[PDB]
Amino acid sequence: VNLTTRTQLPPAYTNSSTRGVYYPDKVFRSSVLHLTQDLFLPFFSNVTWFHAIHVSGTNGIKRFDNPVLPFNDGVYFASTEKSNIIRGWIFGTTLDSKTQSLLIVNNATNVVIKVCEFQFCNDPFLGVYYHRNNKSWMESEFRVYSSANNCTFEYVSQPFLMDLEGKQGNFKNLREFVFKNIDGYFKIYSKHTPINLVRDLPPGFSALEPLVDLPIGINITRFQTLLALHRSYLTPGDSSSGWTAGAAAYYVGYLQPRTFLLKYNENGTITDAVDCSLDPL
Amino acid sequence: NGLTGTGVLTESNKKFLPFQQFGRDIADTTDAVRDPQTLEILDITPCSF
Amino acid sequence: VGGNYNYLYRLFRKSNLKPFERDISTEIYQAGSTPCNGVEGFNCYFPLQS
Ligand SMILES: *[C@@H]1O[C@H](CO)[C@@H](O[C@@H]2O[C@H](CO)[C@@H](O)[C@H](O)[C@H]2NC(C)=O)[C@H](O)[C@H]1NC(C)=O
Ligand SMILES: *[C@@H]1O[C@H](CO)[C@@H](O)[C@H](O)[C@H]1NC(C)=O
Ligand SMILES: *[C@@H]1O[C@H](CO)[C@@H](O)[C@H](O)[C@H]1NC(C)=O
Ligand SMILES: *[C@@H]1O[C@H](CO)[C@@H](O)[C@H](O)[C@H]1NC(C)=O
Ligand SMILES: *[C@@H]1O[C@H](CO)[C@@H](O)[C@H](O)[C@H]1NC(C)=O
Ligand SMILES: *[C@@H]1O[C@H](CO)[C@@H](O)[C@H](O)[C@H]1NC(C)=O
Ligand SMILES: *[C@@H]1O[C@H](CO)[C@@H](O)[C@H](O)[C@H]1NC(C)=O
Ligand SMILES: *[C@@H]1O[C@H](CO)[C@@H](O)[C@H](O)[C@H]1NC(C)=O
C-alpha cells in the first residue's frame, strides 16, 4: 500500500528553548554546580516540524508526513498527541536487506526490539479499525517489512492492554527522547510530562533520565518514523481506503559537541543549565 | 562493593534514584553509599578532626 | 584430518571498522574502475574467505 490521496505543502520550522538536557552519569550530587562536555542539543536550535492532519471537510488536505531523515551524531525527538498515533522508529543505512537494521515498535499489546536484516516497505504504517455494530476499536493491519533473515538481537516485553479511542479536544501528553550511538551501544533517554496545549512545541526545561543501553553494534545513518491510521466505512480501496488519521505532531533536532554548566538541586534533580557558546553573557 | 576506605557510618536522609549507588561531594570524594543487602542510605565521615 | 573449513574471515572492505561493530554483508567488492553489478569476475571478488 502506497497511500494515495495526498497533498503537497512546504515544511515548517521552529526552535527549542531549553529542551534536551540529560543526566551525564549515574552519581548522586546535591547542592552543586557542575561543568561537563558532551553531545548536547544547542539552545534555540532549528527544529523541523512534522504533523498528521486529515480533516475530511477540506476535500483532501489530509497529510501523513513519514519521510526519511539523516542521523548525524544523534537526534532529539519529541511528540505531542492524544490518541496514541506514534508507534516507533526504524534505524539503518540502506534499509534494503543488504545491511542490518534496528526496529522498535509497539503493537497495542507489547513492545519488540529487533536487530535483523529487513526488507522494509516504502510506507511502513500500522492501522486501526472502528466497528459500528458495537463501539470498539481494534488493530487490523501491520505492514512494515516483507522479509527478515540473519536475525541477531531480540527482546519482547510482557503483555499489556492499550486504549485506541480517537479522543477529541487538545493535546494531553508530551514525550521526549534522545538517541545516541557510541562504541556499539545504542543509548536512550526519556521523560514524560502532561500538557494542555493545542498547536505548538511548549518552551521550558526538563531533564531526561537513562532508560536502556542496547548492544547492537551497527552502522546507522538514516531513520524513519512509524505511524498508525484509522479505517472505517469511508469508501475503501486499500490504497485510498478513506484513511482518516487522527491528529498528532512531532519534532526533530540534531546534537553537537558543546560545554554546559549544570545545576543540581538539594534533592539531586537538574533544574537549570547554561550553554557556554550561545552568547558572550 | 569493592570500595575501600575508613570512616564512621551514620544513617542518612537523602534519597537515591533506582539507578544510583553512591554519591560524591565538590571534592569528588564518596560521602554516601547504599547498602547492598538492606537498601538504606548511609553517610561516611572522616575520623580525624 | 581432511581439513576444517567452517570458520570464515573477511578480506576486503572499503573502510576500517569502528570499535565493537559487526558486519555480515556479502556484497561483491570491486577493485578496478569497471562496475561490477554482481557476477564476480576479473576485478570482482567475494569478500569472505575460509
Ligand atoms: C504483537 O507482537 C507480539 C510479538 O511478536 C505478538 O506476540 C507473539 O505472537 C506470536 C503469534 O501468536 C507468538 O508465536 C509469540 O509467542 C508471541 N510473543 C510472545 C512473546 O509470546 C503479538 O501477537 C502481537 N499482537 C498483535 C495484536 O499484533
Ligand atoms: C510503492 O512505490 C514503490 C516505489 O519504488 C514501488 O516499488 C512499490 O511497488 C509501490 N507499492 C507497493 C507496496 O507495491
Ligand atoms: C524562538 O522561538 C520563539 C517563539 O516564537 C521566539 O520568540 C524567539 O525569538 C525564538 N528565538 C530565536 C533565537 O530564534
Ligand atoms: C532555520 O530556521 C529558519 C526560521 O524559519 C528558516 O528560515 C531556515 O530555513 C532554517 N534553516 C535551515 C537550514 O532550514
Ligand atoms: C465488536 O464487533 C466486531 C465486529 O463488528 C468484533 O470483531 C469484535 O470482537 C466485537 N467486540 C466485542 C464484542 O467486544
Ligand atoms: C546471512 O543470510 C544468508 C542468506 O539468508 C546466509 O547464507 C548467511 O549465512 C547469513 N549469515 C549469517 C551470519 O547469518
Ligand atoms: C526533597 O524532597 C522532600 C520530600 O521527600 C521535599 O520536602 C523537599 O522540599 C525536596 N527538596 C528539593 C525540592 O530540593
Ligand atoms: C557507516 O556507514 C557509512 C554510510 O554507508 C559508511 O560510509 C561508513 O564507512 C560506515 N562506517 C564504517 C566504519 O564502515
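Using the numbering of Swiss-Prot, the residues shown for chain C are 445-494, in order.
Heads up, header says this was done by electron microscopy, 2.5 Å.
Placement of Cβ uses the backbone N, Cα and C atoms for every residue, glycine included.
According to Swiss-Prot:
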- C:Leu452 to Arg: Increased resistance to neutralizing antibodies. Decreases HLA binding to NF9 epitope. Increased binding affinity to human ACE2 (MUTAGEN)
- C:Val483 to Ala: Increased resistance to neutralizing antibodies (MUTAGEN)
- C:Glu484 to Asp: Increased replication in human TMEM106B overexpressing cells (MUTAGEN)
- C:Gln493 to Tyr: Reduced host ACE2-binding affinity in vitro (MUTAGEN)
- C:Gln493 to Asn: Reduced host ACE2-binding affinity in vitro (MUTAGEN)
- C:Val445 to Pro: In strain: Omicron/XBB.1.5, Omicron/EG.5.1 (VARIANT)
- C:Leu452 to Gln: In strain: Omicron/BA.2.12.1 (VARIANT)
- C:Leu452 to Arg: In strain: Delta/B.1.617.2, Epsilon/B.1.427/B.1.429, Kappa/B.1.617.1, Lambda/C.37, 19B/501Y, Omicron/BA.4, Omicron/BA.5, Omicron/BQ.1.1; Contributes to cellular immunity evasion and increases infectivity (VARIANT)
- C:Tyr453 to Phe: In strain: B.1.1.298 (VARIANT)
- C:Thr478 to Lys: In strain: Delta/B.1.617.2, Omicron/BA.1, Omicron/BA.2, Omicron/BA.2.12.1, Omicron/BA.2.75, Omicron/BA.4, Omicron/BA.5, Omicron/BQ.1.1, Omicron/XBB.1.5, Omicron/EG.5.1 (VARIANT)
- C:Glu484 to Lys: In strain: Beta/B.1.351, Eta/B.1.525, Theta/P.3, Iota/B.1.526, B.1.1.318, Gamma/P.1, Zeta/P.2 and Mu/B.1.621; May enhance affinity to human ACE2 receptor (VARIANT)
- C:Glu484 to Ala: In strain: Omicron/BA.1, Omicron/BA.2, Omicron/BA.2.12.1, Omicron/BA.2.75, Omicron/BA.4, Omicron/BA.5, Omicron/BQ.1.1, Omicron/XBB.1.5, Omicron/EG.5.1 (VARIANT)
- C:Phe486 to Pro: In strain: Omicron/XBB.1.5, Omicron/EG.5.1 (VARIANT)
- C:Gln493 to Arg: In strain: Omicron/BA.1, Omicron/BA.2, Omicron/BA.2.12.1 (VARIANT)
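Spacing of C:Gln493 (mutagenesis position) relative to C:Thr478 (variant position) is 23 Å (Cα to Cα, whole number). The two recorded residues C:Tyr453 (variant position) and C:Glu484 (mutagenesis position) have their Cα atoms spaced 18 Å from each other. A separation of roughly 10 Å, to the nearest angstrom, links the Cα atoms of C:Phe486 (variant position) and C:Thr478 (variant position). Cβ-based neighbour count (10 Å, all protein chains) for C:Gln493 (mutagenesis position) stands at 10. Within the same chain, residues at least six positions away from C:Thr478 (variant position) with a Cβ under 8 Å of its Cβ are C:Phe486, C:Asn487.
Neighbour counts of Cβ atoms within 10 Å were taken for the recorded positions C:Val445, C:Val483; the minimum is at C:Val445. Between the CA atoms of C:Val483 (mutagenesis position) and C:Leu452 (mutagenesis position) there is a gap of 21 Å, rounded to the nearest whole number.
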